[PDB]
Amino acid sequence: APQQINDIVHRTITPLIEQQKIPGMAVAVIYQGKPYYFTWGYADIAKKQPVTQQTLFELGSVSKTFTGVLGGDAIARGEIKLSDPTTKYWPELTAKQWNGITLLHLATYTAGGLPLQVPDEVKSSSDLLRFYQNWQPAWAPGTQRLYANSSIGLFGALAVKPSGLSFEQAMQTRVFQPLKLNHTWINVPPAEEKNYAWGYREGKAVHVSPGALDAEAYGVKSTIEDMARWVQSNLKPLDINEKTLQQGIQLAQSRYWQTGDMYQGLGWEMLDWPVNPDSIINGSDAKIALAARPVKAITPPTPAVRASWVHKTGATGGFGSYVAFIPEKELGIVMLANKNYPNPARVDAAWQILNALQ
Ligand SMILES: *[B]([O])([O])[C]([N]C(=O)[C]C1=[C][C]=[C]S1)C1=[C][C]=[C][C]=[C]1
Ligand SMILES: [K+]
């Protein structure tokens, strides 16, 4: 690798791993559009398996960027519209609080305070309908943002209904396969288990447990190579040959709502660049508090702005992920770890690397 990239990555990441006691980590830097890869430590401490470029990590909520792009692809195909009422795709949702809640609201966490998590007791399709029917919004639609797996999760499930495919099949056929993400999975096949890192929580090896709307909200596993390819695809959507997928990516980085310095896309979140990491932390879900924030509608949404810091954090019980990129600089980073360590530390490291290289 170019020595400047080698140096800033190692000089940043080695102390981060020490500070945070991270067992294993993989990083990719995308510079002038080429990926450069770095690995440290262990995918499996007990079996002494190193992190490699082929190691699978749980992306956690970075999965929402795939969900948002898959939804964008469905809009581009003319299967759904973000202006559609939720009830067009789920007419069984007859409770009157749903009147006025659109797919846009679900996708962007603005439906009125859908909860963060779907309860563990929701096990069946019947259970899931009961949950949404019984939910009482705190706020009118389109007035406050409250980050929520139950919101964008439901968006993903509904978005694929016109296709006639399961969510997983749709993601595979319409996003993973066209982009050559051949080691990216909603369900890790047995053949790939040799690559699947363990997550570590309180020093115990753990993997994400099944849950309602898991695929849609937090269920993707991927390698550093495929994640670098995902960043490249999102940096340069005009190089994508499949027209609806190119359009979908563009829709997911459109700016739909503003809160403070932050703009909400479909899965992706964005700020204007230049921006400093304290302002990114407070302008994002990377902060340690669960924040209800009033939002301003961007009427109509601003198309994807090249001068942006585009990012997403993710976690599972045992993993912590971060992706950020700046389109007008052809520059991005992926950080995958098998420990859920504090978000500000992720952003700090990412910014330190990208600002050195831009
Ligand atoms: B995401 O913001 O990373 C999301 N992830 C998950 O819900 C997956 C997890 C399973 C167990 C622990 S995290 C998230 C939302 C709200 C709280 C934490 C993580
Ligand atoms: K599920």
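In order, the residues displayed for chain A correspond to 20-377 in Swiss-Prot numbering, which applies throughout.
Each Cβ is built from the backbone N, Cα and C atoms, and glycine gets one as well.
The note that Swiss-Prot attaches to the published mutagenesis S80 to D, E or G is: Loss of activity. Under the three-state DSSP scheme, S80 (mutagenesis position) falls in the helix class.
Cβ environment of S80 (mutagenesis position): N168, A236, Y237, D304, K331, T332, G333, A334, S340 lie under 8 Å away, each six or more residues apart in the same chain. Taken from Swiss-Prot, the feature active site, acyl-ester intermediate applies to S80, supported by experimental evidence.
In the three-state DSSP assignment, the secondary structure recorded for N168 (mutagenesis position) is helix. As annotated by Swiss-Prot, beta-lactam binding site applies to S80, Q136, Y166, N168, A334, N359.
Record note (Swiss-Prot) on the mutagenesis of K83 to Q or T: Lowers activity more than 1000-fold and increases protein stability. Long-range C-beta contacts of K83 (mutagenesis position), restricted to its own chain and to partners at least six residues apart, with a cutoff below 8 Å, comprise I171, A236, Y237, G286, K331, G333.
Among the mutagenesis results in Swiss-Prot, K83 to R has the note: Lowers activity more than 2000-fold. The residue drawn here is the original one.
Sequence-distant neighbours of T86 (mutagenesis position) (same chain, 6+ residues apart, CB-CB distance under 8 A): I171, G172, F174, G175, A178, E235, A236, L285, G286. Quoted from Swiss-Prot, the note on mutagenesis experiment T86 to I is: Increases activity about 200-fold with respect to cefotaxime. Reduces activity about 8-fold with respect to cephalothin. Reduces thermodynamic stability.
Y166 to E appears in Swiss-Prot as a mutagenesis experiment; the accompanying note says: Lowers activity more than 1000-fold. All chains included, 19 other C-beta atoms sit within 10 angstroms of the C-beta of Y166 (mutagenesis position).
Quoting Swiss-Prot on the mutagenesis of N168 to D or H: Lowers activity more than 1000-fold.
Counting every protein chain shown, the Cβ of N168 (mutagenesis position) has 23 other Cβ atoms within 10 Å. Listed in Swiss-Prot as a mutagenesis experiment, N168 to A is described as follows: Lowers activity more than 6000-fold.
Swiss-Prot gives this note for the published mutagenesis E235 to K: Increases activity about 150-fold with respect to cefotaxime. Reduces activity about 5-fold with respect to cephalothin. Reduces thermodynamic stability. Note on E235 (mutagenesis position): other Cβ atoms within 10 Å of its Cβ, all shown chains, come to 29.
According to Swiss-Prot, the experimentally introduced change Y237 to G is described as follows: Increases activity about 180-fold with respect to cefotaxime. Reduces activity about 100-fold with respect to cephalothin. Reduces thermodynamic stability. The Cβ of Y237 (mutagenesis position) has 25 other Cβ atoms within 10 Å, all protein chains considered.
Quoted from Swiss-Prot, the note on the mutagenesis of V314 to E is: Increases activity about 100-fold with respect to cefotaxime. Reduces activity about 5-fold with respect to cephalothin. Reduces thermodynamic stability. Long-range Cβ proximity for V314 (mutagenesis position), meaning a same-chain Cβ under 8 A and a gap of 6 or more residues, is found for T129, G161, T162, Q163, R164, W276, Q277, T278, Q283.
One mutagenesis experiment catalogued in Swiss-Prot, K331 to A, is accompanied by this note: Lowers activity more than 1000-fold.
Take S80, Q136, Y166, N168, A334, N359, the residues named in the record as contacts for beta-lactam: the widest Cα to Cα gap among them comes to 18 Å. Separating the Cα atoms of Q136 (beta-lactam binding site) and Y166 (mutagenesis position) is a whole-number distance of 10 Å. One residue stands out among the binding-site residues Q136, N359 for having the most other Cβ atoms within 10 Å of its Cβ: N359. In this structure, none of the mutagenesis positions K83, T86, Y166, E235, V314 sits close to ligand 1 with a C-beta under 6 angstroms from any of its atoms.
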